[PDB]
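J.: What follows is a single structure, and I will ask about it in a moment.
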Amino acid sequence: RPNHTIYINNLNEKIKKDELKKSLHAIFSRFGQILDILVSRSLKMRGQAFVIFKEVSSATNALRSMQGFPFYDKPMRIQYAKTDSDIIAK
RNA sequence: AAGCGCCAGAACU
RNA sequence: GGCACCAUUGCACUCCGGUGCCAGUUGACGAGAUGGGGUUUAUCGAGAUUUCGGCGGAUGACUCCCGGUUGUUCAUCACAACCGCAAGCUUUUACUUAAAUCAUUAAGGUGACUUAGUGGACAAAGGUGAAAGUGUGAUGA
Ligand SMILES: N[C@@H]1[C@@H](O)[C@H](O)[C@@H](COP(=O)(O)O)O[C@@H]1O
Ligand SMILES: [Mg+2]
Ligand SMILES: [Mg+2]
């Protein structure tokens, strides 16, 4: 079902880790306070992000509102995290 | 203040 | 680390697909050492290392000079070795001669790395005094 962490994909792979990590924070900061955004660039983890909210309330609203939103010329695909994240789980 | 200087090899980011 | 091109729609949380091409970073730790000219592969140890490879320089070495020291107390030549404030050869002997490494803890940088402090060290080539044996002939005052 729902989760503190939201899984975003279909992100522009041409954008560098830190720029993407900050450009994400710009738009998701209104829904609630973000604990950490996790972005890698490997073959397995590129075009994806892990915006973690302290509140699931924020995660639900962010999912509803930002679904399909144009981000670097590419529409976002937002799900919930399949499993909890460590800064929540621990 | 001369085992001292710079850097298309090469290792490393 | 970054651009590009191929490949990838991918649920991760100690970094990490392939191909090129550009940027960056590392690249000698101190001791030692300059009369002039030419020549050549330029002294010494420390360090587990790239202190590798290339280029340049260089106070080294050889060798011909310029001066000087010393050669049976003085000079001027021969001849021999020597010195460029320091000066004939050999030997035994005594004293003198660092900084990195390290280990630390601070700054900076995505980054490999950088610059700086603290801790105690640990050399060799040299250098110094001491002895011991010793080093031409010709001519002149
Ligand atoms: N003092 C050193 C010398 O001992 C060394 O011969 C020379 C050449 O160095 P390299 O052999 O790295 O070219 O450099 C310096 O001058
Ligand atoms: Mg490869
Ligand atoms: Mg070299």
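Quick note: numbers on chain A are straight from Swiss-Prot, i.e. 7-96, in order.
Structure determined by X-ray crystallography, 3.0 Å.
Quick reminder: no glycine exception, Cβ is built from N, Cα and C everywhere.
Swiss-Prot feature annotations, pasted as is:
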MUTAGEN   A:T11 to V  Abolishes RNA binding
MUTAGEN   A:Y13 to F  Substantially reduces RNA binding
MUTAGEN   A:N16 to V  Substantially reduces RNA binding
MUTAGEN   A:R52 to Q  Abolishes RNA binding
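Show me how these features fit into the shown structure, please.
T.: A C-beta separation below 8 Å, combined with a sequence spacing of at least six in one chain, links A:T11 (mutagenesis position) to A:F56, A:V57, A:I58, A:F59, A:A65, A:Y86, A:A87, A:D90, A:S91, A:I94.
A sphere of 10 angstroms centred on the C-beta of A:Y13 (mutagenesis position) encloses 16 other C-beta atoms. A:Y13 (mutagenesis position) carries a strand DSSP state (E or B).
Counting only residues at least six positions away in the same chain, the Cβ atoms of A:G53, A:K80, A:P81, A:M82, A:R83 sit under 8 Å from the Cβ of A:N16 (mutagenesis position).
In the three-state DSSP assignment, the secondary structure recorded for A:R52 (mutagenesis position) is coil. Listed in sequence order, the residues of the same chain lying 6 or more apart from A:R52 (mutagenesis position) and placing their CB within less than 8 Å of its CB are A:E19, A:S46.
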